[PDB]
Protein chains: 2
Amino acid sequence: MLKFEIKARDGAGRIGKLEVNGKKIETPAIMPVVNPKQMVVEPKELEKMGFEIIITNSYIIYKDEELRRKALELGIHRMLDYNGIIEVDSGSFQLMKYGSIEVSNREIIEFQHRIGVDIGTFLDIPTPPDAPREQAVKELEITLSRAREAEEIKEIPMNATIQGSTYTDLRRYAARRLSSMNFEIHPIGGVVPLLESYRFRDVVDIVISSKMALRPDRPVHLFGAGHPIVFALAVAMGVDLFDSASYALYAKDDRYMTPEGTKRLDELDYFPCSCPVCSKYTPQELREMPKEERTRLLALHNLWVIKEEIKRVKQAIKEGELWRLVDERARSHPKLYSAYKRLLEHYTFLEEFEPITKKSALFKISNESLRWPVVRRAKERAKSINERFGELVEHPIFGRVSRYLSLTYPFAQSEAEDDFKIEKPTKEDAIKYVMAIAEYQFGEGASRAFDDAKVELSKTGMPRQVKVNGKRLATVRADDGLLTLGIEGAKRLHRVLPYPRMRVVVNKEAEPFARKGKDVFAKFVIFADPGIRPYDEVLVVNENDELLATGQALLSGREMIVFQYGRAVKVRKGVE
Amino acid sequence: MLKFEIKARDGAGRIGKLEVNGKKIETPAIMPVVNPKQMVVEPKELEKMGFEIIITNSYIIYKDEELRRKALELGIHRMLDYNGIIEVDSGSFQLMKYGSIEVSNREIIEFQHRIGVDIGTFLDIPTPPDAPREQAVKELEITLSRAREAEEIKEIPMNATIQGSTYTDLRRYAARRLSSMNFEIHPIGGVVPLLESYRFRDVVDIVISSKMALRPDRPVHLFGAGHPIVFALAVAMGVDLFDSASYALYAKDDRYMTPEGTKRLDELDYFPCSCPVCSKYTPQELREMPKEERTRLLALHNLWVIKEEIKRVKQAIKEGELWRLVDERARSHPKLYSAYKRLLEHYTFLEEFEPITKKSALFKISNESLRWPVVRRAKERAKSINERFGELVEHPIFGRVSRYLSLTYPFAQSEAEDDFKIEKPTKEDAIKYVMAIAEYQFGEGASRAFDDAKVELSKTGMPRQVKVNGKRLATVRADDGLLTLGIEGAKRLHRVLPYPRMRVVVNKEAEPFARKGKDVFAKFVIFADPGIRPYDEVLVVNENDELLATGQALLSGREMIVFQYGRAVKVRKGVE
RNA sequence: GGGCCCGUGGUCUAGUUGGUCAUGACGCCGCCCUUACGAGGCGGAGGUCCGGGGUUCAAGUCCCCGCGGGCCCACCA
RNA sequence: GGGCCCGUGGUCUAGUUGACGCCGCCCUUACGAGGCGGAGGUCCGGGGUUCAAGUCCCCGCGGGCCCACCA
Ligand SMILES: [Mg+2]
Ligand SMILES: [Mg+2]
Ligand SMILES: [Mg+2]
Ligand SMILES: [Mg+2]
Ligand SMILES: [Zn+2]
Ligand SMILES: [Zn+2]
């Protein structure tokens, strides 16, 4: 009983709405790991700060006498004075470092119900990296079994943590076994050793391998990752949740955090921040004060950056610049740049979830910029249109491109050293632009659903509304020069394009509304064209392939088929 | 009457100590342009904030009745309640926009003495960009004349503004004419139109052309540049001062500033900041309030980032990562990336001022990282060593390098995707390392000054102190694997290296001290090997080439010969 | 369906003639500046303003109707 | 000439219950980097404290920061 819906999206990640026991939050989001005995910062304020969710170690409490009781006494919220979403850890992380931990998967799994938590974790086994073969195999099974045993003894939302070591094949498997099982969240675990050793590439090989085999709808949390240096990369991998003692742990050893890396106080002459701590202090005066005060103020600051970067990321996603932000943070350190270069290698993975159009332009600002999904796509997607229509124009990013396409995303919406001069149509070809924009936007074929049409030009010279006889097939949206279908056009297309091309099939229950014009909700989608990508102009149909309406996709096809909460299409017009 | 000394340095820029009228400040540093009549934020606060210096438009004053008087009345500081360094503008900028401004170069150059300012600017003429030819020539002469007329009627420190339009040939000339003239500061002007049109390339072409022909000792200020997006770039070009109404001007139009570019309030979902305004508010909430309060808060914010980035930069310089921060900010926007790629093209300009060793390692984080000065040099500088000594090992950044060099900056102090495994010497080789580190560090030759020596190995296996018979020629400094000369060694060298190889020539006056071991001050250097680069291990000598001491250069050779304030060498041992 | 915005390629506005509002937008030719790309600078000429209807001596510009586009809230049936 | 620090490759420590060197297995395209177990050298040089010292204070020989003098 955990709700998850994709609010906005970019890259392969997304900003979502998460609901557990009435308490809502929004992802991406990081959970500050807190060890109750000795709290550097009390939930009291974390909450006051912005953290509407955190995490503690249940197992560490099960051991302590005092808390065990205070626990079963006033729940956990009350015992931490935290009125936000609280989640716990099995203590497997403790089983990784110190090895032997005393408790049964069941004992703790149960112990978590009594303490009245909001989300819990069964005792998964975090095998380390480069671990021997069988040790990964055998250990994963034990994990999978404890995951089954926990599947049916559970009553609260639970984390099904994907283990598998440095073995992408295992990761892949333990991913489908756990995706098909009935759990609410999937954290990718046993990576801290990697992160501490800045093995950002191996981490991505892992996070990718997994996000591929997991169900799109369940939240992915990267276990033990709380440094601003990874968020942008991570999030664009389709990660949504982070947890880490990083902030306090760092602060203790006198380390300062920057989205670009780590700084040793006794190496700071200035404060590369503007938060409340670096505002009223200095590296000199803060190096003066003693531990108790020094680490507290550091942790404090660390939290502020952590928080800040996260907002930074979300903002990037909201604008459609997540990749530029990764390309920027990638420069923060060699090992991470490596990783980024590697992420960009998994085209197929990223392509699937990469929006078809964004709000802000494509920016050529690195060699890597040219390997970004949205580029590769358009280069191939435009290949055919170029030959059929021809009349090419030079492009700073794609080299050559048919003028007919020259005003639609990402061709006209790109910026690079040298500038791209677009070419407005001329009455006589105004159509070929549409035909092109159509075969490009809808697929080898679409052209025909517009064969004979009329293209109006605005006071600028831009191809806008296309209509036949008296009614409009579609409109060349100003922003990105793509086509927004207008019912009549939808129909005209549906006829020219074979099924399942660009279609969404809604259950009988929903069929009524679609016809009217009301939006479609993920839950009611029986199946939809796989090649559907976010913000695609799509055809709503009934199980019998009868046009029901046209709108704007909000999820990849494969995505609507599995989401239960959230909207699938933002219906423009209804067939009735 | 204005002092300027290079505190710390990197790239081609540096953090310096600037003193005018007893009031100290530190560069890089930005001065908020303020228009008295309607002040969005009063100096009162600006100073409270961190701005120990600002600027206003004297010509704007001379026109207004009220102010002209209040001006001649209680000076300027008092009229602005500002107790920091105040500087003014001639109004030429107003001569550019609106064209015709009423006043004589003399009239206002004198009106600036009366109002009792700390720094002033004569009426230079800011020719725009791509302006006709003569219009640039003719106009620059008028500027240079006004600069002569003001050279002799001046009593207060003044800004010698380099004009010249988009003509690098004129820029370079107008730079020598004004470098040789008696002025305190040189702003590079008539660039705003460039900056507003994000022509970051053209700006570099200009800033570079000029920094080349200007005297190293006089501070360079980039007229009208106040956006975080340029600082790292600019500063690494050897700029030291900025001024801009940017913050209030943007805030007015509802634009928010981020090190990476500009954001339109009504496009913000979150606040990618941690300052005092983005902390206690939200994009939603701030969009609600009206102008009076919206603009003020934004301006306020803008100031916070501005300040922030500047610190960022200085920190960068202090650790020796200025370039990494440019490589990062370069990704902020296409046109800027271009510019950066271009700056990196002038190797000879940058190499001269490029530290011989830095505190933090070299980072391979982009294709551009491989064109950074520090690498090109090393690859060439290492060329011969590799042939002579041989026994090469592969390197992630330089491909191949002889082991004997493998522990010396920046080979062992480099980080890139794949890692470099160093090679500690073996007693029998121990020396070849030094010999190598020698010919590499000092020049084709130096090897001999160590021909027969003893290399001690630490508890690590690292070659550290080298001595012959009983005394130490030098030591293999731990952090960078370079040689720190020990007087005996210095003379050993001096003898095998022809003049002026790595020599610093001191005025008779200073010859005394040198011998003792006290540091050398720029002022008393008659001449020094040009191939001298900061943090180079050098030989101090007297006008007749007698070894007087060994130290640590702090300026490129050609730099010592010109600097009056500031120290030239950090003397280690004296010959006496 | 409920609210607000719009008639639109993108990029972007930094040495504040007091703040602010104008001084159209597009397209057409020439000189400059450019390695030509680019991006600017200067001067010429005078066409068009998605459709329909009013208002005014004057209408891209001011309401009004239509055909369109974006954001937000509501419907998870 | 003072005051502080150190005896040193870089990088780096994010689901909070001494060092360098030597051989083998695992994980790695070998690189990288790790994970496991065997082995047990030397720890700038001299003098001490100790049953025991790289480890603790003393002197030597060295590196680093800050502050002072622009003569
Ligand atoms: Mg579904
Ligand atoms: Mg001199
Ligand atoms: Mg909506
Ligand atoms: Mg000093
Ligand atoms: Zn901070
Ligand atoms: Zn802010």
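Chain B residue numbers are taken from Swiss-Prot; in order, the displayed residues are 7-582.
Structure method, as recorded: X-ray crystallography, 3.3 Å.
Including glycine, each Cβ sits where the backbone N, Cα and C put it.
Close to B:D95 (mutagenesis position) in the fold, though at least 6 residues off in sequence, lie B:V39, B:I61, B:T62, B:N63, B:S64, B:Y65, B:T127, each with a CB less than 8 Å from its CB. Listed in Swiss-Prot is the mutagenesis experiment B:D95 to A, annotated as follows: Abolishes the transferase activity.
Residues or ranges marked as active site, nucleophile in Swiss-Prot: B:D95.
The mutagenesis experiment B:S96 to A is recorded by Swiss-Prot, whose note states: Weak decrease in transferase activity. Annotation note: B:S96 (mutagenesis position) sits in a coil segment as assigned by DSSP. Sequence-distant neighbours of B:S96 (mutagenesis position) (same chain, 6+ apart, CB under 8 A from its CB) are B:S64, B:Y65, B:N111, B:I114, B:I115, B:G126, B:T127, B:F128, B:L129, B:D130.
Marked as substrate binding site by Swiss-Prot: B:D130, B:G196. In the shown protein chains, 28 other C-beta atoms lie within 10 A of the C-beta of B:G196 (substrate binding site).
Following the DSSP three-state reduction, the secondary structure of B:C279 (Zn(2+) binding site) is coil. Within 10 Å of the C-beta of B:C279 (Zn(2+) binding site) there are 22 other C-beta atoms, taking all protein chains into account. Annotation source Swiss-Prot lists Zn(2+) binding site at B:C279, B:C281, B:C284, citing experimental evidence.
As annotated by Swiss-Prot, domain 'PUA' applies to B:507-582.
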List of the recorded positions B:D95, B:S96, B:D130, B:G196, B:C279, B:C281 facing chain A, defined by a Cβ pair under 8 Å: B:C279, B:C281
Residues of the domain 'PUA' (B:507-582) by DSSP state, where helix covers H, G and I: 13 helix, 31 strand, 32 coil
Integer Cα-Cα distance in angstrom, B:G196 (substrate binding site) to B:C284 (Zn(2+) binding site): 34
Contacting recorded positions, sequence order - B:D95, B:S96, B:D130, B:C279, B:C281 vs ligand 6, Cβ under 6 Å: B:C279, B:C281
Proximal but sequence-remote residues of the same chain as B:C284 (Zn(2+) binding site) (Cβ under 8 Å, at least 6 apart): B:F277, B:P278, B:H307
Among B:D130, B:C281, the most crowded of the binding-site residues [Cβ within 10 Å]: B:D130
